[PDB]
Amino acid sequence: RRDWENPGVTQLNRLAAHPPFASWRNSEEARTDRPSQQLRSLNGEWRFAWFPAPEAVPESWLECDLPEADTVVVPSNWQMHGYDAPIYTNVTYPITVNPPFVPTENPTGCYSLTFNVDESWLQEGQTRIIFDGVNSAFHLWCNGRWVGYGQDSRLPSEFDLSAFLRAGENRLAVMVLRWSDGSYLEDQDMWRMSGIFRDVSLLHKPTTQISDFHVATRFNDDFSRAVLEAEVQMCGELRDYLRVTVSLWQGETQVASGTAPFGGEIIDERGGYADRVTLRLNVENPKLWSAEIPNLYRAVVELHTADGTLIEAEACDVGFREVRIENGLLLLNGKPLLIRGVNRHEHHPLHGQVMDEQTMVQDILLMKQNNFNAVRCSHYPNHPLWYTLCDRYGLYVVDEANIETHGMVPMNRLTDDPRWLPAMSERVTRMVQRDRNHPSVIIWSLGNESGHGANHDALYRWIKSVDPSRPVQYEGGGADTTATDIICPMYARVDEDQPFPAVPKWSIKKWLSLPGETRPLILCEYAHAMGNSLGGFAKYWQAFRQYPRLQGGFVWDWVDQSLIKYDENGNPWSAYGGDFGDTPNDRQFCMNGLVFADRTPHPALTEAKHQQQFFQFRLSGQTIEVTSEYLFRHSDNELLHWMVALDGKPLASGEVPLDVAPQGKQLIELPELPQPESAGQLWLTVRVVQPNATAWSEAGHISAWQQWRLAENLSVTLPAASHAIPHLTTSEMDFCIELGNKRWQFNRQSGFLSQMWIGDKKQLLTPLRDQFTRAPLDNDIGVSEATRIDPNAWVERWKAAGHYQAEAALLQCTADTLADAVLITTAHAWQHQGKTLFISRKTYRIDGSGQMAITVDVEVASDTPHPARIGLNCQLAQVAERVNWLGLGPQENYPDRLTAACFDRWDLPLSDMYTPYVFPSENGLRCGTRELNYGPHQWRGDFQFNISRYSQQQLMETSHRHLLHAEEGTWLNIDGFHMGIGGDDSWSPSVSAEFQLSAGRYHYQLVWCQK
Amino acid sequence: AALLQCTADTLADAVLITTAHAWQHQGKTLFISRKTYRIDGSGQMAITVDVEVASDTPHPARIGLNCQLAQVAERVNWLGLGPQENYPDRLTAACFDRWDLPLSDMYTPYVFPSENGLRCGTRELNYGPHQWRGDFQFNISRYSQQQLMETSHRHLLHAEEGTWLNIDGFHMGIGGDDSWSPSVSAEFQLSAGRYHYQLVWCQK
Ligand SMILES: *[C@@H]1C[C@@H](O)[C@@H](O)[C@@H](CO)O1
Ligand SMILES: [Mg+2]
Ligand SMILES: [Mg+2]
Ligand SMILES: [Mg+2]
Ligand SMILES: [Mg+2]
Ligand SMILES: [Mg+2]
Ligand SMILES: [Mg+2]
Ligand SMILES: [Mg+2]
Ligand code: NA
Ligand code: NA
Ligand code: NA
Ligand code: NA
Ligand code: NA
């Protein structure tokens, strides 16, 4: 029947979907969520064999183990074990588009397991198997007899094995298809893998059982009274002596309890549900659930007889909270949310798409630690434990159906086709059925990038109907269609409109007020964090805070989808699209996260943490005003530390308790500050510190900071005049300057500082020269490829204007002696095919003090694309251990991504001055630097710099970080000006005009000296 | 203007004067101006100016130079934005080209006198025998800034001897969203802390 090439057959013999069950036979266990003897795990060592197509599978395999099979761990993705290649493609389907057909060569994973079943499970009751995740479709047999079939790789498929097992050993056989008609609905932008990748379990339920239960919590107007409503359904034989008891506990205290026999109220002319009952429990003063304070109760559902015998118990954690949209705003417990969100895929560099509790916990802790309060399950229902952790740790979740048909043309070709309604329907209804009792889920999503089709509208309504408790969103077809309660665009810019036909991306501020519009706006994806990015992040946050209806967004995305590969030497390396021989592929486009695949943060994470702070500050005088952005909690685990320093020299500091109500203000007065010892800028830095450990942070965790310039006393003190005067030596070839142990050499034919000596040591490996380019960031490159050049990308514009190829032409090189110094004057023109791109005019003044002052004035032709940078660079002879500077830090920071950085004195090992992005590019800059120290050198002024063992040239010629090799010496890039890095998206120019180097004329000055 | 340094050096084809001043108030240094004046065998005087402004002092109205020229000429010819008065936050209507107007048109007769007549984005200014070149904003008239601020009605102003020239490297916006509270937008306030500008003064 080739059920896998028929969207009319998404399953065969599968059981109804339902919330997490465990069939406890002891109620106290159900109360405490302890392991149930009735829910067993089948994870571990299974038998597996790979075949190129289902037709190649031998019939012997149904009844007997194939001798050639290997033993492997389950769950797993077979690509991760090396049986075939994983493929990374973004939009284009990995298979020919010819629905509902799939290729005849269709990788087939034959899994089997021999396992025991105790007779006790078979004497009474029902034994079902549950496959939490099989990608993408499969047939199941038990003891050689066919049981059923299933699709939708991201929801559990359950089958009744009752009539198929026997006491003792039994053998399961699972034939898993890599491609199926379900693949047409699984076009997410991620690695394409397959296999039994989520848990496998066996659950015993009594014949008379709890088959479903839904929990709702409704409130009075001020939230001081709620009613907990639990609708309970059974399967099995109704009998008057049956009862259901629903009890509610807060910790170890029972808050309420109610019992009733089965029999629902009348629904229509034929009566009511004799097999259901609804219990209603009053709760006074409930402790409310939020991501700020995830208060939870425990609902325990007992099915039992009137005489008191328990049949079974099921249960769930309950979060008393209301979610509603009113007057244009999304409210949680009656207060408007400000979503500090992130999209997060289930990805692990070694295990592929297999998730584990440790990784889940690690992500959640980092998220909270970085001021995130919400996650979007891009773009499918997650492993069930995710929801439980979000309930308990506290994060708002957008749960999204596993439906994405991005590669179709037009994108809604399937979603507007009624023949595809059934399959889509199962992906939305089965999700709701499974996840509707989790308080962490606050919004349902109909999927991702599948255009807007009538199937969406029907499904949107179904949800609205079954679960009025949470809003429904969906971005396809323009982000504001009739299938979404929230305007939820992806990559809409703050101020700039992108009026694409049919599905324009309006500026978010403008979108809210279009004629007739009244919904809240929350970006489903924004601030594409690919590579060196997150430029302009603060512009979003400023807009979210000023506009009530701009309720935030989900950054794209949490973690790079890089995979580990091993070299000839067995050393691991981070790989991306095409590294597995996969083609076509979308290369590094799968790496867009705030963290590397191993969870090490990229530099952008600190920017997000700062902008997403929950405390806002203002300074007037020496009075700090702290405003809380929390909606429910008081600042009961926070103190404010303040420190004032003079050019990095600590002058004073203090601590003050913070006692701020949600939404309130606190005024703190700083102590009188004594006058500073010398000239310079005083800087105030404040930090919110949590003194006590929480479930998600260590004692001492810093959750917020801010800085301001205080008084500045400019220096007017004349410098003690040199006891020595430098000597110039003129030669045809060079101008040399000597001062004591120092010597400076300027080549007359190049017009550059070609060498410097300290004692008998040469200081340079390459001369000091102007630099106007950078090893292109992912955002500079966009969709440009050598085979498909995108002429609009910044990289292409620079390349085309000859910025990377320009050669310096000397216009002038002269020397003069002053009363106390030597002055070298140069002028160079960089040209390209007859065009003068830039002109650099400089003066170098070396005085009796040994300092070399460099003054630079650059002219940039108005008609050349604005350059990536304006600065100098050189390769120093030395390699030193530390980098010390007075400027913004400590982490990498760029013009449009420096708000999180603080001005102070920093000292790091040199390696920390290099950010190892997987795809190498310009990196490691630090801006607003007034003093930089390295080895015996010191540079002073007001510049941006980067320092590392890799030249810009090497960075731009290298595709993977693991192939980089340290150069001799150290590459210093010192810039007077640097362009923004952008990131609103990574496939179109996104650097805002204010961060482009369009001034035409630029001036900067550096002093180079000995430390 | 306290003098911090004033030197002279003789070069190959020129004389270089270097200066540094600090403007203070009550012992507080508000601004520091560092300059070099390079006079070459061509007779042109190149002035380079680097100013530092205390971060804690209110952002200043302008950063430039001024003098009262002996000369009174009939016309003002410039290559920059015009022909009418234009300020940083009010210059979109002005066009860049070569303008030439009578002196009096370089003064705007606001009934309540104030700074006025500025022209921005100027690359070359000609007046009498003088020529200034750079990338500056300027105003030129028979009235000093001092006289304008001390006079409440335009009919009371009197032409001073000669001509007052105000040449700025930078000038603050004029604002106007309202006229009773500070209204010049952040991007038009001179808050950069360090400012650089250069001009060449020559005859003809
Ligand atoms: C939004 C959808 C997501 O799956 C990615 O494709 C992202 C771009 O990397 O855009
Ligand atoms: Mg099918
Ligand atoms: Mg037991
Ligand atoms: Mg047996
Ligand atoms: Mg997509
Ligand atoms: Mg390709
Ligand atoms: Mg700040
Ligand atoms: Mg214009
Ligand atoms: Na808002
Ligand atoms: Na991507
Ligand atoms: Na506190
Ligand atoms: Na590169
Ligand atoms: Na006046």
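Following Swiss-Prot, chain A residues are numbered 14-1024, in order.
Looks like X-ray crystallography, 1.8 Å, at least that's what the header says.
Positions of Cβ are set from backbone N, Cα and C atoms, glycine also.
Quick look at what Swiss-Prot annotates:
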- A:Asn103, A:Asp202, A:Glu462, A:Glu538, A:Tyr539, A:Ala540, A:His541, A:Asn605, A:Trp1000: substrate binding site (BINDING)
- A:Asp202 to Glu or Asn: Causes a significant decrease in binding affinity in the absence of monovalent cations or in the presence of potassium ions, but only a moderate decrease in the presence of sodium ions (MUTAGEN)
- A:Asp202 to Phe: Obliterates all binding and catalysis (MUTAGEN)
- A:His358 to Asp, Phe, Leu or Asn: Less stable to heat than wild-type. Causes significant destabilizations of the first transition state (MUTAGEN)
- A:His392 to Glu, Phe or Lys: Essentially inactive unless very rapid purification. Causes very large destabilizations of the transition state (MUTAGEN)
- A:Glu417, A:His419, A:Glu462: Mg(2+) 1 binding site (BINDING)
- A:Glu462 to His: Slowly inactivates galactosidase activity by reducing the binding of magnesium. It increases binding specificity (MUTAGEN)
- A:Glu538 to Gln: 10000-fold decrease in the beta-galactosidase activity (MUTAGEN)
- A:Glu538: active site, nucleophile (ACT_SITE)
- A:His541 to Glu, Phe or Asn: Poorly reactive with galactosyl substrates. Less stable to heat than wild-type (MUTAGEN)
- A:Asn598: Mg(2+) 2 binding site (BINDING)
- A:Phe602 to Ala: Decreases the stability of the loop 794-804 (MUTAGEN)
- A:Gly795 to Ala: It forces the apoenzyme to adopt the closed rather than the open conformation. Reduces the binding affinity (MUTAGEN)
- A:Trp1000 to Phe, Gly, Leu or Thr: Decreases affinity for substrate (MUTAGEN)
Let's check the environment of A:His541 (mutagenesis position): how many other CB atoms sit within 10 Å of its CB? 23
For A:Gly795 (mutagenesis position) and A:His358 (mutagenesis position), determine the Cα separation and express it in whole Å. 22
Using DSSP reduced to three states, classify A:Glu417 (Mg(2+) 1 binding site) as helix, strand or coil. strand
For A:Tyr539 (substrate binding site), which residues in the same chain are close in space, meaning a Cβ under 8 Å from its Cβ, but six or more apart along the sequence? A:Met503, A:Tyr504, A:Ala505, A:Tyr553, A:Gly566, A:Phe567, A:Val568, A:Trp569, A:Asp997
Test of understanding: give the count of other CB atoms lying within 10 angstroms of the CB of A:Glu417 (Mg(2+) 1 binding site). 25
Would you mind checking how many other C-beta atoms are within 10 angstroms of the C-beta on A:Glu462 (mutagenesis position)? 21
Round to a whole number and give the Cα-to-Cα distance in Å for the pair A:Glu462 (mutagenesis position) and A:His419 (Mg(2+) 1 binding site). 5
Round to a whole number and give the Cα-to-Cα distance in Å for the pair A:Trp1000 (mutagenesis position) and A:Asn103 (substrate binding site). 13
Packing count at A:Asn598 (Mg(2+) 2 binding site) (other Cβ atoms within 10 Å of its Cβ): 22
Take the Cβ of A:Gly795 (mutagenesis position) and count every other Cβ within 10 Å, whichever protein chain it belongs to. 22
Local Cβ density at A:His358 (mutagenesis position) - other Cβ atoms counted within 10 Å: 22
So how far apart do the substrate binders A:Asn103, A:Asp202, A:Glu462, A:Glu538, A:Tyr539, A:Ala540, A:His541, A:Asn605, A:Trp1000 get, largest Cα to Cα in Å? 18
Nearest by Cα to A:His419 (Mg(2+) 1 binding site), of the recorded positions A:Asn103, A:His392, A:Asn598, A:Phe602, is A:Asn103
Helix, strand or coil for A:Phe602 (mutagenesis position)? Use DSSP. helix
For A:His392 (mutagenesis position), list the number of other Cβ atoms lying within 10 Å of its Cβ atom. 25
Using C-alpha atoms only, work out the spacing between A:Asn103 (substrate binding site) and A:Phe602 (mutagenesis position) and round it to an integer in Å. 8
On a C-alpha basis, identify the one among A:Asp202, A:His358, A:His392, A:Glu417, A:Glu538 that is nearest to A:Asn598 (Mg(2+) 2 binding site); the candidates are the recorded positions. A:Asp202
Counting only residues 6+ apart in the same chain, whose Cβ is under 8 Å from the Cβ of A:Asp202 (mutagenesis position)? A:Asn103, A:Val104, A:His419, A:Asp599, A:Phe602, A:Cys603
